[PDB]
Structure formats: structure tokens, C-alpha cells
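Engineer: Please find one structure pasted underneath; my questions will follow.
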Amino acid sequence: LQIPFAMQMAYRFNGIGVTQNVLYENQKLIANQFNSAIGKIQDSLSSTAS
Amino acid sequence: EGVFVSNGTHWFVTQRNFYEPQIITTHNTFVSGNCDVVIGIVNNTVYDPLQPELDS
Ligand SMILES: *[C@@H]1O[C@H](CO)[C@@H](O)[C@H](O)[C@H]1NC(C)=O
Ligand SMILES: *[C@@H]1O[C@H](CO)[C@@H](O)[C@H](O)[C@H]1NC(C)=O
């Protein structure tokens, strides 16, 4: 069943006991923290095989 | 505890796993802050059951 990704993330917040408005009022910060964290995986996997 | 939904002209709130539309009210919903902070907000009446009881 389709759902907008920001609304899906608001229900994944609501599922950990953090209220939905904490996503929608911080959505650009949360998106930038996720995009930044995926960049650290890419750099770490490129940096070492260990 | 639900999602906002529109049939094409009206706005309703439903439980997520089964379609059961309700009128939007100050009990089905909660407030946080002004309109300007939220990406993709929409404009609608939210009904208040106390107002007719004070008018009567
Ligand atoms: C939407 O809901 C209202 C209220 O039940 C109804 O009058 C209307 O015909 C429905 N359909 C559309 C497409 O607006
Ligand atoms: C929502 O309502 C306010 C007040 O009438 C208006 O300033 C604003 O432009 C409206 N926004 C949309 C998306 O229609």
C-alpha cells in the first residue's frame, strides 16, 4: 500500500514512543542526518576491507 | 491515532489498517506550533464539540 516516505517515517517515530510532530517539525535535520550517515557507510566500506 | 485522508473534496481522519472515515475534531487530533514549520500541510476546519453546547 503506497504511503509518502515522510509519513511512513512519522509512524516509525510514533512506534518508538516519539510523537509524530517531532519528525515533521525537524524533517530537514532528520533527512540530512540520514543522508550524512549513509555517506559514512560509503566512506568506511571504501576505506577498509576489515 | 490515525492518518488524514481526502475523498476528493472532504477531509477525514481514519485508523490506518481499515478504512473508517471520521470528521476531524479537537479530540481526534493534537496541536504543535504554527503552520509554517511543516512541509506539505493543508487547510481545513477542525470541529470543536463544545461550541454548540456553549451556544445553546
Ligand atoms: C466526499 O465526502 C462528502 C461527505 O460525506 C460527500 O458529500 C462527497 O460526495 C464525497 N465525495 C467527493 C468526491 O467529494
Ligand atoms: C492556508 O490558509 C491561510 C489563511 O487563510 C492562507 O494564508 C494560506 O495561504 C493557505 N495555504 C494554502 C496552502 O492554501
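Shown for chain B, in order and in Swiss-Prot numbering: 1092-1147.
According to its header, the structure was obtained by electron microscopy, 3.1 Å.
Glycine is no exception: its Cβ is also placed from the backbone N, Cα and C atoms.
Not my notes, these are from Swiss-Prot:
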- B:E1092 to K: In strain: Theta/P.3 (VARIANT)
- B:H1101 to Y: In strain: Theta/P.3 (VARIANT)
Engineer: Which of these variant positions has the least crowded Cβ, counting other Cβ atoms within 10 Å: B:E1092, B:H1101?
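Structural biologist: Result for the variant positions B:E1092, B:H1101: minimum number of other Cβ atoms within 10 Å at B:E1092.
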Engineer: Can you grab the distance from B:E1092 (variant position) over to B:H1101 (variant position)? Cα atoms, rounded to a whole Å.
Structural biologist: 19
